[PDB]
Each structure stands twice: as C-alpha cells, then as structure tokens.
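Q: Structure below; questions to follow.
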Amino acid sequence: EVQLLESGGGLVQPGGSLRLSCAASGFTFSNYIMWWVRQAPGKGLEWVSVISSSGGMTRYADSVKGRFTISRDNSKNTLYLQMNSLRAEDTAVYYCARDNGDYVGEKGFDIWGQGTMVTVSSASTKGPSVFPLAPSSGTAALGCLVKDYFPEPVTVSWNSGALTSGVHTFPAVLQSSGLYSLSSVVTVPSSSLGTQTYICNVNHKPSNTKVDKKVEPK
Amino acid sequence: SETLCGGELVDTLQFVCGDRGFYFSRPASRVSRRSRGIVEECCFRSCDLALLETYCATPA
Amino acid sequence: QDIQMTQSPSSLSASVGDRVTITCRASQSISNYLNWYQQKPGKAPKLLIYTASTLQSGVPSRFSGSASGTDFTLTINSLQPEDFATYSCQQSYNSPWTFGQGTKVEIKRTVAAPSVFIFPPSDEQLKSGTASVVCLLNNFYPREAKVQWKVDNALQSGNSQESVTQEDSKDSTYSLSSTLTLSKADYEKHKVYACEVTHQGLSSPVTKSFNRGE
C-alpha cells in the first residue's frame, strides 16, 4: 500500500487563496519528484506544477505562474500547493502524482492522489437536505435524496460502507436554482427489510454537513 | 529553451554520450541522488553541453 | 510550440472479448515517450503503459501499446466489462507533458430491461414546501430510455430532470433516475403519480405509480 492522500480542496471566492496537501505513505517520499495535475470540468488532465525531490527547485505551467507555489516537507512526508489570486478557470479536480521515472516525467506518473475539488465562485456554500426514498410494495429499492447543496461534491455511503453492492449513487444535477441534487439508491432483498436497518451517510465537506438518514419502509 | 526534461533529456543524453553511455549506467545508479542532482538542474534550471557531458561515462 | 495530443476515436463501443484499438498522435515529435492512462469516472487516472509499449506492473497483459510510424496505439485484447473507462495518452518528451483528451470506451453488452420503481416525497420534505417524486430505472442496456410523468393522467412537461449512472463495471448496465419536482401546493392538488418507461428491452411500456396518501 503506497498512498497519496490529498486534503484541502473546497470553495473559495475569486481573488482568494487555498492550500492543498498531499500526504504520502508506503514509500521513501524524498526519492521522488512530485507533480500537481488538474482536471477542469469536461477537460483533459493538465500539468500544474512539479518540484524536485529535495524541494529546492520547482516549475509551473504558464497559466499559474506567480500565483501558485508548490513545496514539500520531507520530514512529514507531505506535498503542498499554495494557490493564490484564484480565478474561476482554476476550478477543477487537483491531483498530486509521483514520478515514475528518473529524468522528470519521462515515464509518466505512476502513483496518484484521489483528487480534491477546488471551486472558485462568488456563491456561498449550502449544505444538503437529506430525505428518505422509502421502499414499499423478491427485491426492494430504497434511497436517499440529497437535495439543494453547493458546491459539489457529496459523499454517500450505506451502513458506514458496510453495504456496497446494488448501490447506485447518481451523478449530481444542477437545478434551475443553481443548487445540486442527487439520489443514492440501493436494491436489497424484501426479506431483510424489517430484519435490518438501512442508513445512508451523506458527507458534504464544503459546508461541514454530515448526516445519517435512517431509511425504513412506508 | 535552456532546460531539458523527460524523454527529450534522455534522447539528448544518449546522443551526447555516444558509445560511452551514461555514467549512471545501471538502474540503481539512475535512481541515485547524484544522477537526480544533475537531472533536476537541467530540467528545473539550465542545462548546457558541459552539464550534460558530466552525465557520461569516462572509459579509457 | 507546446505539443498537442490528438486521439481517435473520441469514443467507441465494443463487445466483451473484442480487440480494441485506440490511436494517439503528437503534433511534433515525441520520440517513443508516450504513456497511456485509464480513467474511470471521478477517479484518479491509472498508468497503464509508458514509453509507447512498456506495460506498468499490475496491469493485465491484454493491454499493449505500440508506436505505429508517427502514431501510437493502445490495444485492448479481449475487452473486459471492467475496462469501461476513458483512455488517455500523454507525451513524456517535454514540458508541458501534455495529456490527450481521452477516448471513451463503452462496453456493448446485450439488451436488458429496466426494473422500474417509484418513490413518493417524504413527509420530511413536504413539511418544507416542496415535493420530489423519484422514478428509478435500474440495470438496463442500452442507455436510451424514455421516461414520462403523469399526474392524474396529464402528461408532465418541463418539471423533471434525469440522471444516469456510468456503466457498471461488472454487468455493463446503466441505471437512471427521473425526479419530478412540484410545490407542496401543486402536489396536494393531485392523486395519481405515474412514471411510464419505454425501453428497447421491454415488450411494452412499464408504468409504476402511487396514489398520494396510500
């Protein structure tokens, strides 16, 4: 288990500032040249920044020069991206990635963070309302509707992650309001539908909402 | 430009070091700090034929 | 002067067990420094191939890469249901280590009927002055599906929105939601809420419905 675990993304007004962190585990961090790469909505991946293994030299895509600063702390096994004078066009999922080769990027990037979203916008964060999609009259469906939040994303899990199969969390849709909504549904056997509890866990971090909704028949 | 990174760096070194090869001649030596020291300078800062030549083997 | 990356085709649909061929081109010479990444929806890319043909460890042998003159190709021998993904190339020759835009690979599986389920608005939601009624179409193929709302037999128009999952990595099907949104006032005016589904895998359209209250 080699791992890059990112944190720090969220909503920030234009002109604002955010700092991403990428915490490395399971490898000798200091041997590696590290990368930031971003993916803007419906666009390709693009290089943001690269730092040498000691940290003493750095390089930036033109679009971000003078505004972002990459750094690393080898003692804590962590990589940083300091994003200032944030513009709307910087809105994207931000990945950290490890160098797969020896000549700076010649064999791609082998190990990637999970991605952290960064939204640059004047709009305020809004946490979601979570509503049951109650099962009724072999196999029964139930859900949670996660309504009226901003910005993306929310996490949805069932039974703290204990229930995964038959789960369908739909991509979020933008309502005319400018707010997002999504359902997560699960199909389960009708037999265990008074036998067992079904609970959806909704996390919206941009607003610090964490909701468990108990979904029982009705 | 004045810097070299990635495969263009590798191709340039191979051509520069001819039949001698890289000083850093084994997988284990290409991962070395000394190798990276030269590579990070070429890529992040400035690379010249003299710097490049230091990357080559020196047989008799 | 920055090198631009071009893939073909931008998407394809191919059957399990088929040979899939994806092309990437560079606008300038990148030598043999071309990588392939597999990206599943909302996920970190996964490196498959670097230096045109070198398979990354832990990657199945069915994936291979080739330089093809001044072209590069990724080959998926024996397409599997897990292979549903966007495949993107990346030149590794110079800054800015440019990625192509991707080729969407869909798995062409056999026709499959949706199961249709309807959910009325909760009491919790009604309390707050809005009503969302959700219709689920679960595990179908192909993607195309027609979903009509009726309120006391009157066809709804312009008041619902749809969402579709990405293909499933095991059974290659899609699920869809249609969500009809009404004010609490309008919802209380009416009795019968019906979702009608027309799909290729159904011999006739399927209606699922409830009466408000029941």
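Using Swiss-Prot numbers, chain B covers 29-88, in order.
Cβ coordinates are placed from backbone N, Cα and C, and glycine is handled just like the others.
Among the sequence features in Swiss-Prot, the mutagenesis site B:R58 to E is noted as follows: Does not affect integrin binding. Defective integrin binding and IGF2 signaling; when associated with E-48; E-61 and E-62. For the mutagenesis experiment B:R61 to E, the note given by Swiss-Prot reads: Does not affect integrin binding. Defective integrin binding and IGF2 signaling; when associated with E-48; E-58 and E-62. According to Swiss-Prot, the mutagenesis experiment B:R62 to E carries this note: Does not affect integrin binding. Defective integrin binding and IGF2 signaling; when associated with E-48; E-58 and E-61. Under the heading of mutagenesis, Swiss-Prot lists B:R64 to E and annotates it as follows: Slight but significant increase in integrin binding.
How buried are these features, and what lies next to them?
A: Here the Cβ of B:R58 (mutagenesis position) has 16 other Cβ atoms within 10 Å, regardless of which shown protein chain they belong to.
A helical conformation is recorded for B:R61 (mutagenesis position) in the three-state DSSP classification. B:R61 (mutagenesis position) counts 11 other C-beta atoms within 10 Å of its own C-beta, drawing on all protein chains shown.
Its Cβ placed at the centre, B:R64 (mutagenesis position) has 22 other Cβ atoms within 10 Å.
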Q: Listed in sequence order, which of the mutagenesis positions B:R58, B:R62, B:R64 sit with a CB under 8 A of chain A?
A: B:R58, B:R64
Q: Tally every other Cβ atom lying within 10 Å of the Cβ atom of B:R62 (mutagenesis position).
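A: Counting Cβ neighbours of B:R62 (mutagenesis position) within 10 Å gives 12.
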Q: Measuring Cα to Cα, how many angstrom lie between B:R58 (mutagenesis position) and B:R64 (mutagenesis position)?
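A: About 8 Å separate the Cα atoms of these two residues.
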